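Report on one structure; see the data block that follows.
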Amino acid sequence: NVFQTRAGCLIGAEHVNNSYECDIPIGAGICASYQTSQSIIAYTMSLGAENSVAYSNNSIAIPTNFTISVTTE
Amino acid sequence: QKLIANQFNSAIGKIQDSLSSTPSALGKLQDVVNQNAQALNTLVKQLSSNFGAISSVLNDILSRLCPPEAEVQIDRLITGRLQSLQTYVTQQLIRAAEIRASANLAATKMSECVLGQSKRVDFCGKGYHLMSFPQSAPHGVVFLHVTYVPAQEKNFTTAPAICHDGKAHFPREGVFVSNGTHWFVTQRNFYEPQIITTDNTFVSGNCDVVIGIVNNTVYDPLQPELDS
Amino acid sequence: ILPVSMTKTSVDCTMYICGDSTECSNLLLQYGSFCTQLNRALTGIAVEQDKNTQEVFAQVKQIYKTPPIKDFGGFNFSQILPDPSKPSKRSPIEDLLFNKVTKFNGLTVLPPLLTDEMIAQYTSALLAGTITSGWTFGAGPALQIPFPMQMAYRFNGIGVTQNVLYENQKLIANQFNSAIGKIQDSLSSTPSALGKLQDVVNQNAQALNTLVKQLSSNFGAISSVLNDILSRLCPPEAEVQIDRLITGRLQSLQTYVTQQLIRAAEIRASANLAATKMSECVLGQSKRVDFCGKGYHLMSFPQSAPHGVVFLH
Amino acid sequence: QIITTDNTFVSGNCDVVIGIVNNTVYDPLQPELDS
């Protein structure tokens, strides 16, 4: 419940090994979030889901269908 | 066409649901309302400050004191209230330059996304841009960027060229692909396989040069049609 | 080479203007919300530097990774891809870019939200997506394509008929590999190349050193040091000497925060340009003349650097 | 221009397309080959 980080000493946040999208940004790759019994957890943020693209010198992927996305800016 | 129209109509329906249910959605416009209200509240609260005068209120100084000392107490208020306004006007000039940069971007999105179709990646939303619709909002604009997103990938074997009778053939538009036993030419952004012909392909040189060329027949559409 | 962020400074303006003195701290309250609106401005600048960095690098939804087999058809990305030999897995060019770019008075420096090892995982994901799948990872799901067939599409994208690649593929691969070799020599032998990022380091260091040096100024007081005034004088005159130091130290901070707001707007315009070069040069193939380097653009590779990004167009 | 198999490409039967119109498409081969 007392935890040294590159941002400073962090107190009252439960350190967690699992990594999530950044909810509240603490700094130096650390974020915190409120989660389940509930506590503020602190974790190293996850940058996104990992993906080995299925590359080879003669394999191509071609899309057999589409979706019309509407996005709001 | 009915599928594309239904996907468009459904995707426009989700915008109303998203903007109705999500409170943080218009947060870029609401922050521009909040920053200008916070700057005026800060400017007005600075009238309650003494700046070292006997009172924050100019009518206390002028009702209690008389000209030699009143003008010393008033000049402390003038000094601090003038510095309070210079701070507001400086931060509004810097904030106006940020809003102008956003208005120049919105004017460029109007011209290139609404009045056109954009080849610029991620300029008019994620996906290959189809079109955009402007909707007005308080102090801003909302663009509803319609985009084609490819959605059901399938793996194929591929080749850069085909060896026919010694000639190397390349696709005019599209890619050579195989289902595992037969070769087709398909457009790049949607799987629509065609038989490989002298119409959908062009020759350049011979089988010796190209690294990864494959031996397959290219159909000549004239040959049976010439006399049979 | 493009600036993308700057050092996230924060100043405790009560400790800068006063520091431990309760006498000065109570005089500084008479100026109202000037100290809280200085902190508010520096916090907005600091949060923007994380946004500027997020908008450039976090353009990729998934951390793509390159295959173990380098069957790229003669093209050699070893100098731009992550080096597994290193304590932080930067590329060989990102190691040059990180080598070539190089008190107590309430002034503090906050860390960036993304560590340099997270920025290098984003440039790795952008680059591994680009090599294995072309523009497709920006416009939808990453669709794999052989790298010679991707460059044959990049050739059609400049109006050069794609047989011109396959018939010259070893020449084109050798010219690419040689030109990527020249980047390391060009950066190593040209100190003025990284100078656009080193100037971000130098300007923000010079601005903090100017802010610290301004504590040695009298501003018309009997002494620059608040403890000389407080040890020698008594409240009727001490508060008149302290108001000269408060007025000058408060003007010294208002000057610094105004320069940092104007400098943040310049870094943000550069970070918006770097985010646009990421989308249009790295995730796409720009038709825009001289946008993605001088020539008919084929593709760009992002490399991270301190306070910035580097595009190998 | 006169509609020919050079100006146009085929994809499938009539019935898929909303608002298709019946018209002749000229083949540059067949009449020149017959002549």
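Just so it is clear, chain A uses Swiss-Prot numbers, and the residues here are 641-676, 689-725, in order.
Cβ atoms here come from the backbone N, Cα and C positions, even for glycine.
Annotated in Swiss-Prot:
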MUTAGEN   A:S673 to A  No effect on O-glycosylation by host GALNT1
MUTAGEN   A:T676 to A  Partial loss of O-glycosylation by host GALNT1
VARIANT   A:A653 to V  In strain: 19B/501Y
VARIANT   A:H655 to Y  In strain: Gamma/P.1, 19B/501T, 19B/501Y, Omicron/BA.1, Omicron/BA.2, Omicron/BA.2.12.1, Omicron/BA.2.75, Omicron/BA.4, Omicron/BA.5, Omicron/BQ.1.1, Omicron/XBB.1.5, Omicron/EG.5.1
VARIANT   A:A701 to V  In strain: Beta/B.1.351, Iota/B.1.526
VARIANT   A:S704 to L  In strain: Omicron/BA.2.12.1
VARIANT   A:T716 to I  In strain: Alpha/B.1.1.7
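With a threshold of 8 Å between Cβ atoms, none of the recorded positions A:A653, A:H655, A:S673, A:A701, A:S704 neighbour chain B. When the recorded positions A:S673, A:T676, A:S704, A:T716 are compared by the number of other C-beta atoms lying within 10 angstroms of their own C-beta, A:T676 comes out lowest. Closest in space to A:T716 (variant position), of the variant positions given as A:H655, A:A701, A:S704, is A:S704, taking the CA atom of each residue. Under the three-state DSSP scheme, A:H655 (variant position) falls in the strand class. Each residue contributes its Cα atom, and for A:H655 (variant position) and A:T676 (mutagenesis position) these two points are 13 Å apart. Non-local contacts of A:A653 (variant position) by the CB criterion (under 8 A, 6+ apart in sequence, same chain) comprise A:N641, A:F643, A:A672, A:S691, A:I692, A:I693, A:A694. Secondary structure from DSSP puts A:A701 (variant position) in a beta strand. By a Cβ separation below 8 angstroms, chain C lies close to these of the recorded positions A:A653, A:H655, A:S673, A:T676, A:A701, A:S704: A:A701, A:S704. Recorded residues A:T676 (mutagenesis position) and A:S704 (variant position) have their alpha carbons 32 Å apart, per Cα-Cα distance. Its Cβ taken as reference, A:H655 (variant position) is surrounded by 16 other Cβ atoms within 10 Å in the chains shown. Cβ neighbour count for A:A701 (variant position): 9 (other Cβ atoms within 10 Å of its Cβ, all protein chains included).
Cα-Cα distance from A:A701 (variant position) to A:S673 (mutagenesis position): 19 Å (rounded to the nearest whole number).
Comparing A:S673 (mutagenesis position) with A:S704 (variant position), their Cα atoms are 29 Å apart once rounded.
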